[PDB]
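Everything below concerns the one structure shown next.
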Amino acid sequence: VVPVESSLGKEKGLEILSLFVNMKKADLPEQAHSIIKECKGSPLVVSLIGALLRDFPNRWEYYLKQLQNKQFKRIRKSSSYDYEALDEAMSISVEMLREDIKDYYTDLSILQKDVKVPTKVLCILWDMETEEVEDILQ
Amino acid sequence: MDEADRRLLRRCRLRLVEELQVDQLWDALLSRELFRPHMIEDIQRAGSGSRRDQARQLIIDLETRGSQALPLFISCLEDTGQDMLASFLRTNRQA
Amino acid sequence: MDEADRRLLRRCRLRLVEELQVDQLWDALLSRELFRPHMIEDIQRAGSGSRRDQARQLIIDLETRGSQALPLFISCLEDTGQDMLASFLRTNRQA
Amino acid sequence: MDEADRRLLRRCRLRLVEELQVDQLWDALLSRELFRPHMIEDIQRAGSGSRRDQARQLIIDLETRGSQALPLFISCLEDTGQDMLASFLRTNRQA
Amino acid sequence: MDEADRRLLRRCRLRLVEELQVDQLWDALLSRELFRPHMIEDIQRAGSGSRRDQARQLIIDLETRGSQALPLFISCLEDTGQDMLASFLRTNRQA
Amino acid sequence: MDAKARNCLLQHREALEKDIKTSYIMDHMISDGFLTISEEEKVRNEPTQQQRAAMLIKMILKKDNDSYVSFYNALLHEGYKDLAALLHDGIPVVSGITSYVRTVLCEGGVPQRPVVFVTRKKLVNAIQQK
Amino acid sequence: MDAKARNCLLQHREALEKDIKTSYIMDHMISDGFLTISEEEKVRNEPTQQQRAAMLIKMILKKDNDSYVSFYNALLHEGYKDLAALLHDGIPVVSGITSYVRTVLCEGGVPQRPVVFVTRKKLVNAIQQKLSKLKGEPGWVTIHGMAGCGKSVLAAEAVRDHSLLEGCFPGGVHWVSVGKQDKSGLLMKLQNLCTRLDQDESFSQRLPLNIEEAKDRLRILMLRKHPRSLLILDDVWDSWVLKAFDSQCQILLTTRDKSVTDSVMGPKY
Amino acid sequence: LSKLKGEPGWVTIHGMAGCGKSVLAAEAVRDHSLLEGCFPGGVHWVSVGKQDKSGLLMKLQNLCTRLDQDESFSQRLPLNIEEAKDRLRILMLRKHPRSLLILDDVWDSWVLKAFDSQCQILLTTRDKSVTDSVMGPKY
Ligand SMILES: Nc1ncnc2c1ncn2[C@H]1C[C@H](O)[C@@H](COP(=O)(O)OP(=O)(O)OP(=O)(O)O)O1
Ligand SMILES: Nc1ncnc2c1ncn2[C@H]1C[C@H](O)[C@@H](COP(=O)(O)OP(=O)(O)OP(=O)(O)O)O1
């Protein structure tokens, strides 16, 4: 197995947007640096912004804010990729789960991005033995 | 070659392969452009390479060499002193 | 040719091809109508045309020339002064 | 050799093989680099080794020896006192 | 025969066929059991039967006669007074 | 051999097949180490001079630059002036996405990479190893 | 080859098949550069002289004007006087609208330009440029326009030139009327298309029942059977309609929309 | 009809109801000189008459069947008008170069649409309109 689960760094993001709006880095607006930071490495979302900015050469502020408020519904495009927007992909991965577990997943929404949790707290949540939990989590 | 000439060559098969002298015939055939030189080398190597095998392949291949292949072939027979064979052929064509 | 005669010709293969003189044998074979003349020309050209190659083809082709091909062939051996070879053959037929 | 020269050699086949003296010709052919020495030994052994058989193989093999093989060959004829034959050839080339 | 010996025989092809004397070589080859007698008759008849054609077939067929065919062949050269040729060969094997 | 050389052979193949007496060429080439005995036996097995020449050329078309030169030299050395002249201009010098890529990989095997992509080397290399 | 030449071959085919000894013809034609080794091997593989001749003629019927001449010349040169005479009157002229044009483009590839048309040079030239940027790869060229504007015709005269067609696309040129369609209909156009592509029935006679396998045989054929040849779509309405036709081929499509080039990968214009 | 010299093309004769017409066409192509020189591909004839889609389809299979006597193509029956049209064009171009295809009594436009690929046609009828939907030179 080779895990690809990682994600891109600042530089590559910059080059993608570069090739999409046809510039050299110095010619880029300032907001370019900021927006990528919120994009968080997924080549998908980069490909999106770089797709839309191709049409409407100045919406930059609009997306810089709209990507902030965290709602991804506003972003839509069609391309080689099979789904319109980011939300869809996730939405597909979710549905294939068993009927049993689908509830247990929802509970996990309580986590704060970047907050690592120990296992025990989850034991507290679902009210059951350690290993019994650790398996589901696995 | 028309069907009548072809038919003649088949009818005379036995006599042709029994009596045709080939070694002396090649020059004549060339002179009247009946065969190309490589065609002759191929005929020479037909089967076992005996006179009979060469003769047989000659007369088979002859059917493909034109509308006038048969009369031209009779002439080459004449030119090489095979009058008896040429005579057997002609008296059929006419018959 | 019956199977026993054929088998004899195979068993004596080495000796036949080693010792058979052919150049002197053709007249004898003809006299007893063992082979047609063209058959002889073909045998003469078998392989490299050496005595051995001719001999080999002769004895192979001999198997096809009749019920009495073997005894008639021994006689031709006798007639051409190949008594030793004929003798080797006969003492097998009988054996 | 162009087709016209080749054709000339075929047309004159009978005369060449009837009249060509070869024993005296080899030096000339060498001088004009028409044949390598081993090629000459091979031609010398062609068929029965008679003058005619050598002559025939010579003129056949001649077709392969270059664009100027024919005129160079006429010259060698001249050089060896075969003016009559060379003359027969030249008056064709020109014709 | 190993590939190096075979390769040597090919590299020296021109010199071998140009210089090998065969008529005097057969006894030597027999003495060292390099060839059977019939093999020798076949080689003698190779191609036109010239010294060169015999020589060529000899050296080609030599490649099949064993692991030690080449050194044994050099010895036969020595034994028949073909030291120069044997010398050309040896100084290659070693080289 | 170089495409220049090979195309020169292909262009003049018919002339070469008509004239070459293989017994005077194969020897040189064997001596030079660029024709094998088994190739020579395969040639010898053809019944006519032009058929032998045809076979030999078939074989040579597949060989390297040195071989072409070996062939050319033997031709020149054996007095085939005109034939060597035909082959003179074709003599070769002696002593990422490519043809293969679009050749084999257009079999449906791959969707074309996008219009715009940065190159991630670090991972690709790993996959190549595994 | 010209229809005159081809019909001359067809008329005399039986005579030709009976007499031709292919070994004396294929050599010349190979030397001349108008018969390939693989065609020759396919010929050689037939067991009898007449079967070989039959195969060779089969092959030649599909070739160009030069090829016919090559064939004729070899026939004459090899002493087939009578056979050459049969083919003499059918010899095509060898070496803007020319022979090539009506030769290749009568394959259904183009509807004839109207009875009356003014010539718009300025645009045609542009299309020729964009289309010439390819040099060959898979690729896409799109022209979309105002509803009812002169468009389809304009494309039809884009591929009219001899110089372009000969040099850049000597694979042939194809044409497909698509129009507004449903899944069933689209499927139909597919079977019809793949049927049109192989005239020699080099594949089995059967009808693929899914869009997928259709797509497949398309790609296989286009790659193998018709290398470097332009496939033209006409009036393409929807994306998923375009999805099917997509494998690794060059396409010039006319339409009213710029969007439907949406779902296809590769370079675009 | 001789203005062609060959191309795709159309020649129409329409006339009064019941006038001598069909026959007249039948003796048009009677001459030796014309037929030999201008059309040495052969000459074909198709009775069309008033028809529906089914019938028309039928006339199509029958026609394409008639064209190839050597069964140079597979034995199968095309189920749509389109593929029929296709095989028609392929055959006419390849199999029968420079040969005149005659229609008889053609009533409607869409009836004519099908028969149209890149071929020469001499049609007789009562109407001048139905040459409507076909591209190319007309008379
Ligand atoms: N060069 C031209 N000269 C004269 N008339 C033309 C010319 N081009 C187009 N037209 C006119 C006459 C034609 O009957 C008609 C066809 O135009 P066309 O290009 O086919 O529209 P279109 O079919 O491409 O658009 P759409 O496909 O959306 O219907 O337009
Ligand atoms: N040359 C002619 N000589 C004598 N009678 C003729 C001649 N031509 C036509 N007729 C007569 C007799 C024929 O039986 C009849 C056929 O005419 P015809 O041309 O077939 O009409 P038509 O069939 O073409 O019109 P439509 O197709 O509309 O019915 O007309």
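Sequence positions for chain G are given in Swiss-Prot numbering; the residues included correspond to 1-95, 105-278, in order.
Every residue, even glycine, has its Cβ placed from backbone N, Cα and C.
Around G:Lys160 (mutagenesis position), the C-beta neighbours below 8 angstroms that are at least 6 residues distant in the chain are G:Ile152, G:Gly154, G:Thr263. Positions annotated as ATP binding site by Swiss-Prot: G:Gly154, G:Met155, G:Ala156, G:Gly157, G:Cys158, G:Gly159, G:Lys160, G:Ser161, G:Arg265.
In the domain 'CARD' (G:1-90), helix, strand and coil residues by DSSP number 66 helix, 0 strand, 24 coil. As annotated by Swiss-Prot, domain 'CARD' applies to G:1-90.
Quoted from Swiss-Prot, the note on mutagenesis experiment G:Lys160 to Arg is: No association with APAF-1. No binding to pro-caspase-9.
DSSP assigns G:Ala156 (ATP binding site) to coil in the three-state reduction, outside any helix or strand.
Neighbour list (G:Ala156 (ATP binding site), Cβ cut-off 8 Å, at least 6 residues apart, same chain): G:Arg265.
Less than 8 angstroms from a Cβ of chain C: among the recorded positions G:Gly154, G:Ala156, G:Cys158, G:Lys160, G:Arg265, that describes none of them. Across the residues annotated as binding ATP (G:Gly154, G:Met155, G:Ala156, G:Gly157, G:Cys158, G:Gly159, G:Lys160, G:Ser161, G:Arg265), the widest Cα-Cα separation comes to 12 Å. Just so you know, of the binding-site residues G:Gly154, G:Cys158, G:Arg265, the Cβ with the fewest other Cβ atoms around it within 10 Å is the one at G:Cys158.
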